[PDB]
Amino acid sequence: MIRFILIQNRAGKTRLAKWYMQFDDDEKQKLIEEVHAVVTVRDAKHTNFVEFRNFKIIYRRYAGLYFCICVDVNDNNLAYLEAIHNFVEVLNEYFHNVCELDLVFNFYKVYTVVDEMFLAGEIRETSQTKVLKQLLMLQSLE
Amino acid sequence: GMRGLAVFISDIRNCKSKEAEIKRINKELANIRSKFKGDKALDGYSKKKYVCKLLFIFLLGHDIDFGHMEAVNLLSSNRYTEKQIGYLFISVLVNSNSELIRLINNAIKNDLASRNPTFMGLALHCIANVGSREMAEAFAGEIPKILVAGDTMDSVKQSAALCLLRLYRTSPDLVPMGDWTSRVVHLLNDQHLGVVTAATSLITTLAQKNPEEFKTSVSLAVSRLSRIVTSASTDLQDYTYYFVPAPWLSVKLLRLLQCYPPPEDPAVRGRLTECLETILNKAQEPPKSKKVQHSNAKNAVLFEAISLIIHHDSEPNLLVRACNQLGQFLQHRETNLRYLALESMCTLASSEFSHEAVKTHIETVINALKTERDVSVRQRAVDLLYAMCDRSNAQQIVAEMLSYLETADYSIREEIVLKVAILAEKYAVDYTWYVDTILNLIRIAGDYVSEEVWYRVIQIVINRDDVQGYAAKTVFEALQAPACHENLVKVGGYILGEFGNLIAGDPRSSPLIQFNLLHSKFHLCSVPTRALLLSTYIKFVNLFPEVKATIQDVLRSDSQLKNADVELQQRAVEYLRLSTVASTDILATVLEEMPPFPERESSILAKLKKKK
Amino acid sequence: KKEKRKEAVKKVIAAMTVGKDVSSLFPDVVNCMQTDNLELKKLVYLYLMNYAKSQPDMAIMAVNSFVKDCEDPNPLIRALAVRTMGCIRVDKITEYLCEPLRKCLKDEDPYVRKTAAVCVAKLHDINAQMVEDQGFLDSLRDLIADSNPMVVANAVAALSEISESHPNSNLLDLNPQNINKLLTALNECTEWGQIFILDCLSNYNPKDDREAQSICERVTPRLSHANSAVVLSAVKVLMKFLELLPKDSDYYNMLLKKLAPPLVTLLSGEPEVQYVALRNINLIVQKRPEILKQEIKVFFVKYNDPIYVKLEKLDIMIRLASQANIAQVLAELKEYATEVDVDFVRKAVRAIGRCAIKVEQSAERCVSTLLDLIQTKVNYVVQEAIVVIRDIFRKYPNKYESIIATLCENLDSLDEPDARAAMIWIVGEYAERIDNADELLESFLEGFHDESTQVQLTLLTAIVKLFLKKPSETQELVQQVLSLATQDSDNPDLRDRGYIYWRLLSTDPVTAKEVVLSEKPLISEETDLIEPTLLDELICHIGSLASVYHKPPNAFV
Amino acid sequence: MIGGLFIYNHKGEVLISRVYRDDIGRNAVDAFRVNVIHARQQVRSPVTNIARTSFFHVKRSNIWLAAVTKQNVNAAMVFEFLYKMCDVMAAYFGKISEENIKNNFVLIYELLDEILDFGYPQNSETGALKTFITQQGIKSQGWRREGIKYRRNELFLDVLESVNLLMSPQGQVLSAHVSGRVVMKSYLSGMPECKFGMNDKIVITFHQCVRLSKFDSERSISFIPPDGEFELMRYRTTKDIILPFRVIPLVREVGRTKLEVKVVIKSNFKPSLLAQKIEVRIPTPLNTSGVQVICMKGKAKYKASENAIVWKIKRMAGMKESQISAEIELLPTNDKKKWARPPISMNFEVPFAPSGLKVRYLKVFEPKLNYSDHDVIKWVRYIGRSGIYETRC
């Protein structure tokens with residue numbers, strides 16, 4: 001299962017924190033800090049599947065964002081990496097360009113996209129065209 | 001569109017040090033508090049703007065303890081956006097209250113009594129994104145009523161499946177198993193594809209909990225998988241991820257099949273074997289796109305298939321093809337593929353059907369261990385090398401492990417030395433090599449070896465009774481090294497005190513020089529090492545009667561009799577009294593037997609498991 | 001033209017410093033290194049050193065460039081080139097650079113001479129097995145005899161480093177009156193030169209006492225400003241030259257009274273050098289006690305010192321505790337006991353215990369202070385007080401046995417192995433004094449495993465002692481603990497001693513009574529003294545890390 | 001003797017490295033990092049014996065200094081040398097900070113090369129070290145006619161910039177440059193010396209009266225303003241460019257009969273200010289016969305004279321959304337047309353400087369007349385014109 005999804009930046013600010021299990025108050029901040037410390041050190045010539053504690057994260061760089069899904073030990077590795085890429089591409093075709101400014105100014109749209117394609121810790125939807133169609137059909141309706 | 005958020009976040013972003021940000025955020029909090037209290041704030045849009053601003057205030061990193069009743073009031077509305085913002089706020093901020101939780105439950109219950117997929121989906125997302133005992137109690141029998149074969153749209157079906165998954169994950173005892181299993185199982189054969197994904201996730205979790213309930217789903221999963229892997233070039237184009245048909249769904253179906261024993265029906269097993277063969281053959285085909293994502297999809301499906309084959313452990317030809325594919329991947333240009341192939345082959349090596357095929361790739365595994373000089377890839381190579389170790393191949397593996405231990409960073413030094421010790425102990429043909437390997441570990445790592453490696457080596461030397469001479473010798477010519485670790489000092493003290501007679505024949509190994517070097521190493525050691533050396537001394541008292549005078553002159557001095565440690569003082573006084581009484585009818589009896597050590601529980605494996 | 005090349009070189013250097021590999025521009029930088037500007041030449045040399053630090057095999061083609069730079073009229077550029085080329089790790093680079101190294105021996109520049117000395121030291125490691133190494137060493141020794149402080153200091157340091165090899169030649173240097181010449185050079189040298197020359201001269205063995213007296217007189221005012229380094233080296237050489245007989249002229253007391261003030265005042269720098277100075281003064285006090293006789297107030301640690309400084313100051317005050325200063329040290333320890341730090345409180349109470357052991361008259365005062373500290377009811381304080389009480393009991397037998405119950409009253413919870421060992425030893429030895437011994441051993445025989453070996457062995461020996469004292473109430477108990485020790489514990493030491501006791505009790509109980517329950521001798525004020533031979537050898541290495549680690553150099557290298 | 005020197009940050013990254021002795025390797029680096037950076041409960045001590053290798057460490061704010069040795073080194077000498085190096089760094093570029101270390105990498109390498117060689121800490125005197133070190137660190141903490149009288153002391157500061165941009169359709173920027181010119185009007189009396197402070201944000205023709213003596217402190221420019229309007233300064237910056245508009249053309253060749261092109265414009269500036277005269281020219285294939293468009297903002301018409309689609313916007317705020325969908329009918333033709341794929345051209349002006357230049361302070365001091373600086377009416381407004389704003393399609 002997916003433990004949490006993060007969309008960090010180069011500095012360390014969390015542009016999207018989405019936890020799928022109950023963590024403590026300071027535990028969330030400690031996890032974010034240590035995930036940032038682990039991810040930032042590595043570079044392109046490294047595996048994206050870095051493990052820590054009892055879990056493993058799936059970090060993928062995109063411009064100035066570090067998308068990270070933390071999965072269980074037994075969960076597959078490449079599938080969630082491609083789920084990250086699919087999520088990034090849905091954002092890219094939704095905002096017409098993905099950037100920190102759009103995430104900051106439209107945080108609730110990011111939350112509804114995440115809950116559209118990542119629900120209860122598993123992969124709710126795996127397609128781009130159908131998600132975009134269902135989101136546009138649920139955007140003109142107000 | 002919303003106008004207040006744009007200006008508010010624009011103002012709060014380009015701010016000075018935390019003082020100005022705190023001032024601005026507190027001013028906005030005061031303004032919103034004044035707006036919430038009284039006034040004509042009955043308009044829904046104003047409540048929306050205030051709730052969104054407050055949510056951003058919370059997510060910025062500041063604590064929020066108000067504006068909750070006026071926010072849950074947004075749920076009772078007909079505008080979609082108000083409901084969405086209210087649900088998002090409830091999901092983000094969670095508090096334990098009696099009236100508030102009851103009001104939220106009433107609002108959600110009213111929401112579920114609708115006829116549009118949007119409201120039902122929003123309510124389901126609100127239920128599943130937080131999870132609570134009250135929600136499960138008030139909706140244990142409502143989610144299956146959605147998932148049952150009623151007139152519901154596909155999106156709400158997927159949402160309900162995942163919500164039931166979450167509720168079972170958080171409230172296992174509140175989920176019944178009524179007459180809806182026969183509907184969820186047949187739901188996996190339903191049209192559409194995301195619905196199959198959600199149903200497969202739910203069924204996988206439930207079968208991992210109660211396997212016997214969903215035995216019917218295996219055949220349906222096999223049929224769906226065999227139809228997906230080989231369907232057409234562009235059939236169901238909504239789900240072809242870079243010319244690979246539904247990688248995530250195939251991974252989910254293989255995960256579901258993994259949690260079950262091999263299918264009983266010969267036809268189902270035949271279709272499964274044909275599907276796996278097709279997956280392997282398509283993985284051997286050249287890519288249809290030069291992009292890396294197509295290769296990622298193909299390799300993800302392939303590794304899931306390989307994991308399924310390993311778990312089943314029933315097809316020998318399939319396992320051989322799996323080993324060949326992993327060997328081909330071991331030299332892949334990609335970095336993720338190498339690490340994942342190492343992990344998969346480490347899993348596969350336990351299967352006896354292809355142990356020789358796994359062992360065949362030892363040259364590539366060793367070259368990987370020595371070449372890319374990574375931190376995770378090399379650790380996986382270490383684990384894989386530990387996996388294939390056998391009696392005929394122990395020598396090369398242990399030598400390469402030691403060579404890696406020479407230049408390995410010290411964070412992983414303990415696991416490697418424990419692995420080397422257990423491998424030498426378990427796969428030794430002649431125990432002289434085992435003693436040599438243990439002494440090499442002591443010399444090379446020393447500081448990071450273990451608590452219980454030298455325990456095991458002393459136990460082995462005492463029990464086997466055939467390698468005692470060589471062990472005592474190599475210990476003697478290892479002690480006289482200029483710098484030696486104190487673990488070697490303890491081992492040498494015990495081994496000499498037990499087998500000084502076997503090497504006493506050599507004039508160069510006279511008891512006098514042994515005692516002199518032991519006393520020289522005695523001055524600089526910790527207290528337990530000095531206790532071990534005192535026990536060795538009392539063994540030498542009777543084992544060598546000629547060195548009795550020198551020993552007595554050693555431990556009768558004020559260094560040991562007047563020591564400030566209870567252990568050393570007690571040992572010294574007891575040993576001195578035993579030497580002084582000089583009866584010799586009791587000393588030779590007490591200090592000569594030391595019967596062999598039975599294998600208690602193999603503590604090295606226990607410690608290795610507890611560390612990982 | 002040249003400005004563009006300089007800008008490109010600077011950009012390449014910046015890119016290399018960032019982390020990216022710039023080996024693609026390495027041939028271009030090598031080609032452009034042939035210039036005349038000092039800044040450009042220095043930048044090129046630095047870039048070449050950075051690039052060849054890990055890949056010197058591909059830099060063998062720079063031999064021509066090094067030879068050309070060695071012919072430059074500027075001595076600084078030649079020295080830079082020689083220093084850069086001396087660190088090349090190749091089997092034929094040393095052979096090719098030997099001739100430039102031989103020619104650089106006679107140079108009219110202190111910087112060139114220092115670089116030549118460093119190059120000789122570097123070449124000592126690689127390709128030094130024939131008479132060429134001896135010739136280079138002789139040339140360096142000849143170059144040492146110069147008025148320039150830099151050349152003599154660097155030559156002495158290089159020779160000392162090369163003295164690691166032991167071909168039956170004790171540094172293969174020095175001479176009669178050469179010690180005086182080196183002292184004059186140090187007087188004419190800088191701080192680091194003084195450190196190097198003192199380190200070199202600390203291994204000299206004077207033939208007679210006249211040379212030692214002259215050295216002591218010369219190095220008497222050598223209390224420089226280099227903080228611990230030069231002062232400690234001078235102190236080491238002074239005590240190494242302190243070979244005059246006690247029944248001689250009054251120079252022993254004069255030397256001690258001259259050495260004491262700089263050593264006392266050395267404890268005024270940063271905490272890091274304070275740590276080294278504290279360990280060194282610990283060794284000096286343990287060897288020579290009549291130096292810090294009346295400076296106990298100096299070692300009163302303030303509130304701005306770190307934990308290690310505090311602990312070592314506590315140890316040195318224990319070493320300097322005497323009858324006259326009992327009140328001051330006890331008050332200081334009482335104040336220190338409330339310093340929040342757990343390890344520091346442990347050290348303070350251990351200091352109280354060791355001071356009680358050291359001084360027989362102040363035992364009552366120490367016991368009273370410990371009892372007052374019990375009123376704090378702090379758990380670790382109580383546990384350490386139990387340990388201290390066990391330590392005291394071995395010194396004074398059957399004298400303070402009535403105060404054990406006062407500490408045991410509020411010690412219901414024990415969380416540290418030392419406290420458990422202390423309680424078990426007190427119960428085992430004083431089995432008749434406390435009748436709850438059976439219950440205490442029954443309670444302790446629950447976590448026999450998953451405990452430190454100290455606790456296990458102390459419990460075993462105390463159980464055997466109690467059985468030898470009260471056989472009627474404890475068999476059916478000793479059998480269980482012995483079975484657990486020799487059938488469930490895998491420790492060869494523990495199992496071996498278990499069989500020792502098993503075969504002793506089952507052979508002759510009278511022998512066991514005469515052996516195990518023998519009247520143990522007194523602790524004799526054991527204050528963690530070092531063996532005289534090891535201490536004497538460590539005095540010969542006061543300056544180096546041997547004093548900080550309290551180990552001879554043979555134990556780590 | 002001394003086997004090297006290292007400097008660590010709070011994250012455990014090796015900022016610099018120097019390995020003089022052969023024995024010390026990356027193993028020592030990892031050992032020190034694990035044993036001090038990831039310390040959990042070890043008792044503090046400056047020197048630790050791990051793998052027979054000593055490790056002297058000294059703390060300076062968020063910077064860790066490490067001296068690695070594998071010999072019987074004089075313990076106090078290493079600490080004294082570390083203190084001397086700290087004093088040298090303090091004298092060179094003040095307090096040790098992350099920015100100072102990052103900006104002075106070459107200086108640090110030169111200093112370590114000069115002060116220390118093969119492990120012998122040579123003389124570190126300031127006079128001796130100045131000669132052998134040539135690198136300098138980075139520190140981070142028009143005549144006027146006499147007797148001219150004006151009724152009111154007012155002046156204007158008009159900052160005009162021209163922005164140019166060329167983006168690939170994927171959104172990757174290749175190269176951009178902004179050509180800016182500052183023209184100010186000074187309708188003030190007297191001949192005062194005025195201080196004009198602004199954020200530099202760039203490292204450098206200049207005017208006759210402009211003197212850059214104090215250019216190291218932000219701007220710190222001083223000049224006597226001549227009567228009338230004149231060009232205060234001309235420059236061109238390429239480092240920090242804030243693009244006011246982003247255009248993402250989503251072309252789609254739906255067969256040869258027709259052609260559908262969707263174009264979106266995304267503003268990425270503060271919505272507290274409004275851009276005006278937004279003009280976008282959408283190219284069309286030469287075989288165009290009839291185009292119908294749907295515009296959310298403004299209006300668009302087809303211009304067959306120039307063979308392009310012009311899109312006109314009255315005004316829009318920041319962080320706004322706009323979408324235009326054009327269906328372009330295509331003539332049958334034979335081949336080789338391809339529409340030549342010309343770039344997307346846009347015209348706009350924004351009330352802020354794209355280069356990021358901002359006026360910090362502007363004080364006018366007159367010793368003779370002795371009028372208050374606050375009494376001088378000052379008006380500053382920014383108009384950022386758009387040059388060639390081309391996006392490939």
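Here the Cβ of each residue, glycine as well, is placed from N, Cα and C on the backbone.
Annotation of the published mutagenesis A:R15 to S in Swiss-Prot: Reduces interaction with CD4 endocytosis signal motif; when associated with AP2A2 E-21; the original residue is retained in the structure shown. According to its DSSP assignment, A:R15 (mutagenesis position) is in a strand. Of all Cβ atoms in the protein chains displayed, 18 besides its own lie within 10 Å of the Cβ of A:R15 (mutagenesis position).
Under its mutagenesis annotations, Swiss-Prot gives A:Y62 to S the following note: Abolishes interaction with CD4 endocytosis signal motif. Just so you know, the Cβ of A:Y62 (mutagenesis position) picks up 15 other Cβ atoms within 10 Å once every protein chain is counted.
Listed in sequence order, A:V98, A:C99 are the same-chain residues six or more apart from A:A63 (mutagenesis position) with CB atoms under 8 A from its CB. In the three-state DSSP scheme, A:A63 (mutagenesis position) is classed as coil. For the mutagenesis experiment A:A63 to W, the note given by Swiss-Prot reads: Abolishes interaction with CD4 endocytosis signal motif.
Listed in Swiss-Prot as a mutagenesis experiment, A:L65 to S is described as follows: Slightly reduces interaction with CD4 endocytosis signal motif. In sequence order, A:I7, A:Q8, A:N9, A:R15, A:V98, A:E100, A:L103 constitute the residues six or more apart from A:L65 (mutagenesis position) in its chain with CB-CB distances below 8 Å.
The DSSP secondary structure for A:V88 (mutagenesis position) is helix. In Swiss-Prot, a mutagenesis experiment is listed as A:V88 to D, annotated with the note Abolishes interaction with CD4 endocytosis signal motif.
The local packing around A:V98 (mutagenesis position), expressed as other Cβ atoms within 10 Å of its Cβ over all shown chains, amounts to 23. For the mutagenesis of A:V98 to F, Swiss-Prot gives this note: Reduces interaction with CD4 endocytosis signal motif. The structure shown keeps the original residue.
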Separation of alpha carbons, A:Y62 (mutagenesis position) and A:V88 (mutagenesis position) (Å): 8
CB contacts for A:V88 (mutagenesis position) [other CB atoms within 10 A, all chains]: 17
Mutagenesis positions, contacting chain C; criterion Cβ under 8 Å; candidates A:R15, A:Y62, A:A63, A:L65, A:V88, A:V98: none
